[PDB]
There are 4 protein chains.
Amino acid sequence: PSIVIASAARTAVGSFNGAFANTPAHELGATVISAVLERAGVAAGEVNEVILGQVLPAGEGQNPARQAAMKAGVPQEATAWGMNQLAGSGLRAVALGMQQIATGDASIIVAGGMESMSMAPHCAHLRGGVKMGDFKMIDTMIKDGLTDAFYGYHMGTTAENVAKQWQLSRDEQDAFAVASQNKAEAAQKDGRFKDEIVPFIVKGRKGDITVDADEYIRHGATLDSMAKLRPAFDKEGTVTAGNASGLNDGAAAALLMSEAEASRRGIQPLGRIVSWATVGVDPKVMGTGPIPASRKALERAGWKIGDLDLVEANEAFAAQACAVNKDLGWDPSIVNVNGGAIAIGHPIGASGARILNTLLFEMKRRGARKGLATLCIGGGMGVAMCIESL
Amino acid sequence: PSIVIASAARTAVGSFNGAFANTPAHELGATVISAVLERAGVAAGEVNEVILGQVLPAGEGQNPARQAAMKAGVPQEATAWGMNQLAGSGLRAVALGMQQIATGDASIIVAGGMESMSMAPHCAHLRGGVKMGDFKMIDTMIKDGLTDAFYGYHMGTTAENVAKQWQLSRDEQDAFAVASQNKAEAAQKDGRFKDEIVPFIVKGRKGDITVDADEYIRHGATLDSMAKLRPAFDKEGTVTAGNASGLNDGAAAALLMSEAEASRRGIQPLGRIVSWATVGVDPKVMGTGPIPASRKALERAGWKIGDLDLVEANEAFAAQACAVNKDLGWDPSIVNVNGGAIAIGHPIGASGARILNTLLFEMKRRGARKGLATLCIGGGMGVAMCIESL
Amino acid sequence: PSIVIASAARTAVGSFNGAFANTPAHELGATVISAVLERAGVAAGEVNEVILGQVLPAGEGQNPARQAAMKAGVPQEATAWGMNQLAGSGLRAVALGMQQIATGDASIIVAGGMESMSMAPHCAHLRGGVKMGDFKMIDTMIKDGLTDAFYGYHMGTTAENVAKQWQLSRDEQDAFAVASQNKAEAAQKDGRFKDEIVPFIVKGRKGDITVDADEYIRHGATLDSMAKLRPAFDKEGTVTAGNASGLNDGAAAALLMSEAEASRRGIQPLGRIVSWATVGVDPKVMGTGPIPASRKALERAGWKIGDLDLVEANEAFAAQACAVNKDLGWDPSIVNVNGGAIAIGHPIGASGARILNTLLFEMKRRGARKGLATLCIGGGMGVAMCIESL
Amino acid sequence: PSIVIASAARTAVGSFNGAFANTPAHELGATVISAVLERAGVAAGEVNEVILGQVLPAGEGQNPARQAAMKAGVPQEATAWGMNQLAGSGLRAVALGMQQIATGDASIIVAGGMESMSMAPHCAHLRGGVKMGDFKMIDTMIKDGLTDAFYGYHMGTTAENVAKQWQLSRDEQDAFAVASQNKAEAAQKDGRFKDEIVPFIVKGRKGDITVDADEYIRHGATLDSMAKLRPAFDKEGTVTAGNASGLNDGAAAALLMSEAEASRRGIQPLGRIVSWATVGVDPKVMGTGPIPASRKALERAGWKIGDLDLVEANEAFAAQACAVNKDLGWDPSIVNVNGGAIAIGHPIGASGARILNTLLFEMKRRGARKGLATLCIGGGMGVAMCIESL
Ligand SMILES: CC(=O)CC(=O)SCCNC(=O)CCNC(=O)[C@H](O)C(C)(C)COP(=O)(O)OP(=O)(O)OC[C@H]1O[C@@H](n2cnc3c(N)ncnc32)[C@H](O)[C@@H]1OP(=O)(O)O
Ligand SMILES: CC(=O)CC(=O)SCCNC(=O)CCNC(=O)[C@H](O)C(C)(C)COP(=O)(O)OP(=O)(O)OC[C@H]1O[C@@H](n2cnc3c(N)ncnc32)[C@H](O)[C@@H]1OP(=O)(O)O
């Protein structure tokens with residue numbers, strides 16, 4: 001069983017309280033699903049199921065994955081469900097949809113992730129009531145999306161654990177965060193984000209606004225701007241607003257069918273899916289996931305690391321990214337070539353569906369036979385997926 | 001591939017704000033995880049991945065699937081995620097774990113669902129700031145759990161729609177409710193729930209308490225007690241609190257491995273998952289969900305409906321319950337043999353693993369060979385699984 | 001000018017989240033206004049102004065004093081206002097009422113206080129908009145009621161400051177606390193709170209409840225009960241939940257008019273206001289306020305301490321009550337004869353009027369000619385009033 | 001007994017979330033207390049009591065009046081309290097101050113009001129808990145300040161009710177509004193608010209800002225810009241954002257003492273308090289309050305309406321201001337000569353002292369012998385004060 005990605009589409013990544021400040025995630029998910037179908041000329045009524053990862057659904061209504069699907073006119077017959085591997089959420093959904101087809105329980109899947117971090121509420125358990133005293137209204141975005149459940153600290157503190165263990169400096173992490181801005185701003189001028197991006201219409205009261213640009217890419221980054229920042233996590237630390245990724249909005253997807261099914265419908269696929277994998281690492285050093293998780297995908301497929309021609313390794317942080325870059329020892333010239341999540345941004349639940357899209361469209365453009373996407377996960381996991389263009 | 005349910009367990013079901021009014025889901029989760037590990041004779045350190053369905057995770061923190069696994073003594077090298085097909089979730093995860101093994105990506109999965117509706121917070125988007133005027137604190141249990149996202153009313157109003165369609169009188173709905181309470185009260189006194197129930201110790205400042213008994217079952221439910229209430233959703237309707245299920249907290253799971261992997265180890269499985277299916281219908285009549293699902297399941301197993309010896313079909317509402325039974329035509333004596341959710345309760349994400357456990361253990365207890373699990377789903381779906389005893 | 005208290009009344013004092021847990025303060029106030037009218041034989045039409053002290057009106061709506069008056073049927077042509085000198089309020093309002101009549105601006109005043117500490121809300125300033133992370137919902141009872149504005153600590157910490165300066169042992173404070181409970185119980189049992197209490201009907205869906213007993217008074221309070229408690233404010237402190245007053249709900253009032261006005265109407269008044277005073281003291285030892293205030297009241301009356309026949313000195317804390325009695329040196333057997341606030345409760349803005357009602361109705365029953373009510377006040381003040389029988 | 005206002009002062013009136021956006025009301029009051037002292041040449045040590053009207057003190061901590069007085073160096077031996085008669089507050093506190101001196105209980109009183117509508121929190125009663133279903137976080141500014149407690153509608157609705165009863169057109173309201181702005185602008189440019197205003201230093205982190213101008217006053221207000229607004233309260237209405245006052249922050253105060261005392265000190269007082277009055281009306285038409293209150297004040301003074309040389313009548317709403325002027329029939333050319341609240345702003349509990357400050361300083365400037373200040377009050381009341389020059 002060979003399961004292909006016939007099409008792929010992603011919204012631009014927005015900035016926290018930015019383009020998509022008041023846009024429910026499922027609206028963004030609605031546009032990517034319509035966009036994969038439109039691109040593959042498959043009608044929404046041919047879609048068996050919609051699998052969207054999502055970390056931050058509080059307030060958004062029953063099963064926002066279904067809410068996306070219905071708004072893109074996937075009929076009532078089809079099915080939709082969410083899931084959560086935090087930041088591996090959006091790429092694991094592609095694996096799960098891939099698995100729906102190899103097991104012969106669905107014919108055509110649309111799988112990705114969606115994320116409105118801007119729209120995440122504050123919350124508090126108030127059923128028993130609060131007999132007396134102050135309490136905290138909690139930011140679900142931070143609590144459910146960015147804080148470890150086991151130690152109680154921010155994910156910036158787990159990338160910092162990788163900065164002392166691998167001895168990565170404050171200079172070296174500025175040289176990756178600037179080099180991801182530089183690579184990404186080049187990309188954006190060059191139009192290389194055009195193909196993958198499907199524009200989204202933010203419906204306003206005094207005028208619509210079509211968003212087709214990733215707005216968290218700061219233009220023309222020097223080094224002295226990065227190296228004059230103040231650590232956001234430790235107070236004698238090395239991770240900062242500039243070498244860590246952002247908080248973002250965004251949705252992203254891929255359209256799945258068997259390889260036989262694409263070629264019947266006259267569809268030249270972006271890739272085949274050849275393997276994946278998911279492993280666990282010490283939570284304290286959660287950024288290291290992409291290492292064992294790339295290894296096991298690369299073993300399953302039957303590929304080495306030197307084989308690879310193109311790689312996305314989500315830059316949740318600059319500490320974690322460099323560490324996965326070092327241990328695996330692959331050519332860093334082919335890694336995050338149109339930049340990564342520092343510059344682009346990091347919409348948690350969508351982000352793995354993002355870097356899958358960037359790789360598949362850049363793989364097409366440049367002529368790379370073998371790609372790899374990978375994402376470190378909070379709690380200490382890694383996830384990966386080896387691709388092969390036809 | 002031929003996967004088998006080696007072991008299974010669940011907590012008792014808690015009343016709304018009752019025994020587990022302050023117990024986080026993942027705590028209830030860890031207890032059921034430890035349970036199936038110990039019941040199969042597999043050590044936590046052999047588990048590859050934990051899949052928990054869960055509908056209402058806001059405030060609990062990062063990926064409660066990982067929190068339940070790590071607490072239960074599963075080692076950091078394994079992985080963990082959750083998902084949301086609403087009331088279908090807890091059975092869906094078992095099917096999702098079956099595909100990991102079938103696809104050659106996991107040896108051994110723990111799969112089920114967990115839900116604390118007690119612990120679901122209220123919430124509000126408060127980033128913009130509220131310059132003036134009231135804003136709503138939104139009950140996430142009601143918003144994300146029980147409210148249709150397209151039609152804007154409760155699930156119980158969809159039960160009015162199904163009742164109106166199927167011409168199911170109030171007197172009929174109350175007679176299904178009282179039976180389901182009478183079956184469950186009978187099964188409680190007779191220890192038919194003891195096997196599957198694993199006690200949960202609620203730790204407290206002032207005394208540990210062991211919960212080993214479903215507390216939502218009302219003893220000696222009479223036809224008058226059901227017939228004295230008012231309609232809860234429609235002011236000239238039929239659906240009341242007596243003939244719908246409640247708001248509850250619990251968890252439930254199953255350790256899945258290939259059939260061969262069980263034999264090596266001397267485990268006597270509680271079932272082979274022969275076939276599974278999920279179908280979509282109109283959100284207005286979401287209770288009809290089980291109908292196309294149970295029929296597609298049966299088609300995938302190559303079974304006729306008259307081949308089943310046992311059925312658990314989830315009792316969200318006595319209106320939809322009566323109707324699903326009416327269509328499929330199976331003997332109602334082999335349906336919810338030990339009562340259903342009206343009596344036992346309806347902890348949403350957990351329900352699908354809840355009824356599966358119930359089916360598995362009565363399937364063992366009476367020597368039934370063929371069994372089917374099914375659940376209706378908000379926003380217009382159903383899910384279903386055949387189990388066959390070894 | 002010679003001003004009399006023609007009539008007085010109070011609700012029973014409710015326990016925190018007890019009998020009045022969901023009764024707005026103005027509803028309690030409305031019953032006492034109606035009662036002082038009924039007791040004097042004065043019609044609501046004849047009232048000029050209602051003045052009600054109240055510390056925690058947040059969320060009750062515009063000017064709760066006007067709500068209470070309107071509810072009691074005081075005509076729209078009268079006026080009403082609220083005021084806040086913390087625990088002084090309910091007494092200070094009476095003096096303020098006296099001054100309307102003494103300056104010829106009113107003939108007929110209803111004055112006192114009202115408080116629902118149970119109904120006091122949690123709050124936060126949210127107009128700016130909170131960009132990110134967690135914020136504090138503030139208990140307005142604690143913040144606006146019980147915390148010193150200059151030093152940041154609870155009123156109980158000022159009770160420790162007084163326990164330290166006056167060298168007041170834990171066992172001395174406990175014996176006082178116990179004696180307060182035992183004298184309150186004896187008075188309650190003997191019917192001594194009957195004349196002052198007007199019953200309050202708590203209107204309830206499933207039945208109305210008449211509350212006519214002070215429910216905070218513990219029956220059979222033992223010295224061992226007090227002795228076993230942990231210090232509530234300082235870990236090597238002496239002040240506990242037992243030897244401090246509680247958090248409580250109630251209202252109390254007095255109907256005033258000139259002595260010649262009472263004479264024409266043939267009313268036998270409860271008392272003439274001979275004098276009153278308010279003084280400040282250091283916030284840190286706020287419980288000492290009654291010292292300077294009572295001395296100043298007595299000076300203004302032309303009375304010696306030895307001339308008093310009965311005293312209500314409010315029992316915020318055993319520590320401060322003991323300091324006060326020690327310094328003034330009045331005969332302790334004439335002070336809080338029927339118990340005090342440790343036993344009865346401390347509904348802040350209402351307590352001044354509460355202990356005036358107690359003073360006035362014991363004065364009448366025992367035939368005492370000369371009386372004095374006094375209270376300490378948060379932020380460092382006291383208030384005192386001298387009453388003589390006609 | 002003759003009471004004089006020896007001195008007076010006010011902060012500039014701040015725009016809602018404008019200059020004083022994060023300044024607690026007691027900090028504004030502390031600056032005005034300091035200023036009346038300095039302007040009278042009276043030391044803070046000689047103050048007996050501070051009395052500050054305030055409607056919205058939730059979350060500011062214990063008795064903000066005491067907080068203001070202490071910050072101003074008023075010694076701990078003095079006393080301070082707050083009161084609430086809504087927009088009547090800041091004036092009635094002055095009459096209450098007078099009465100303290102008039103009955104021989106104090107020699108020296110600072111009295112007025114302070115309000116921060118910007119700092120007023122949102123709130124909710126959460127003590128019992130919220131077992132299920134949505135609940136509102138209530139804007140305390142709207143709930144406690146601006147909503148009628150009997151009818152449940154905003155004060156702007158009482159204004160409409162007055163517009164309809166007095167048959168006041170939109171065009172007439174708009175005219176009056178534009179006249180208020182144009183007159184306030186003129187008075188501001190010409191320096192007429194300089195004497196009354198004390199500057200307030202907003203303490204910053206990146207620099208202090210000195211505020212000494214009333215920032216709500218729109219410069220170059222056009223009739224067109226009033227006329228184009230949509231009714232704010234009634235969709236076929238008349239009352240708009242433009243012909244209503246605003247939501248504002250500010251404080252104001254007067255230092256009082258006897259006339260014989262000011263003579264001893266050699267103070268030339270701003271005025272003698274000759275009479276005051278407060279009267280109730282129907283809540284539905286509360287804007288009319290000033291009518292019977294001014295009449296009652298004039299009758300107490302022994303004055304005819306035509307004896308007045310200057311008047312401040314608060315402009316809560318153009319509709320009610322116009323009705324007041326119609327029924328009383330005083331020359332509109334002597335009313336709100338420097339504009340009113342539509343232009344200047346309406347910090348509720350501070351406004352009655354705000355307009356007293358404007359009457360007094362204009363009375364001084366023009367040599368006007370007889371004045372009157374009056375306000376309407378939510379819930380159906382009025383307050384008025386007569387002032388004579390010495
Ligand atoms: C503001 C002003 O201007 C004027 C003033 O006068 S300042 C005074 C204002 N009022 C105050 O400061 C209130 C003082 N009291 C308090 O703050 C609170 O009651 C407190 C903090 C001291 C207690 O906190 P709490 O969490 O509500 O505990 P609470 O339930 O009341 O009692 C604690 C325990 O002691 C027990 N207890 C209470 N009173 C007791 C007594 N008299 N004897 C024996 N046991 C007692 C209770 O049963 C409870 O036992 P359990 O936990 O096993 O059930
Ligand atoms: C409590 C008591 O006892 C006594 C009393 O007297 S009650 C009186 C107390 N106060 C009140 O009742 C408050 C009355 N006012 C309000 O509640 C509010 O200001 C209001 C509801 C009327 C308006 O509030 P809002 O929703 O924020 O609208 P707001 O932004 O202030 O104004 C809307 C428009 O009016 C316009 N506006 C107002 N005056 C204008 C003028 N002179 N020229 C041009 N435009 C003007 C603004 O330009 C604004 O346009 P934008 O949308 O482009 O910004």
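All positions are counted from 1 along the displayed chain.
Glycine is no exception: its Cβ is also placed from the backbone N, Cα and C atoms.
Swiss-Prot lists A:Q62 to A (Swiss-Prot position 64) among its mutagenesis entries, and the accompanying note reads: Slightly lower activity. DSSP gives A:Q62 (mutagenesis position) a coil state; it is part of no helix or strand. Every protein chain considered, the tally of other Cβ atoms within 10 Å of the Cβ of A:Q62 (mutagenesis position) stands at 25.
Around A:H346 (active site, proton acceptor), the same-chain residues six or more apart in sequence whose CB sits under 8 Å from its CB are A:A87, A:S245, A:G246, A:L247, A:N248, A:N314, A:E315, A:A316, listed in sequence order. Sequence annotations record features per position, and here Swiss-Prot assigns active site, proton acceptor to A:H346 (among others).
Here A:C376 (mutagenesis position) comes close to A:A87, A:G88, A:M286, A:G287, A:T288, A:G289, A:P290, A:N314, A:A316, A:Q320, A:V324, A:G382: these same-chain residues lie at least six apart in sequence, with C-beta atoms under 8 angstroms from its C-beta. Record note (Swiss-Prot), mutagenesis A:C376 to G (Swiss-Prot position 378): Loss of activity. The unchanged residue is displayed.
According to Swiss-Prot, the active site, proton acceptor annotation covers A:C376 (among others). Under the three-state DSSP scheme, A:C376 (mutagenesis position) falls in the strand class.
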Near chain B by Cβ (under 8 Å): which of the recorded positions A:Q62, A:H346, A:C376?
A:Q62
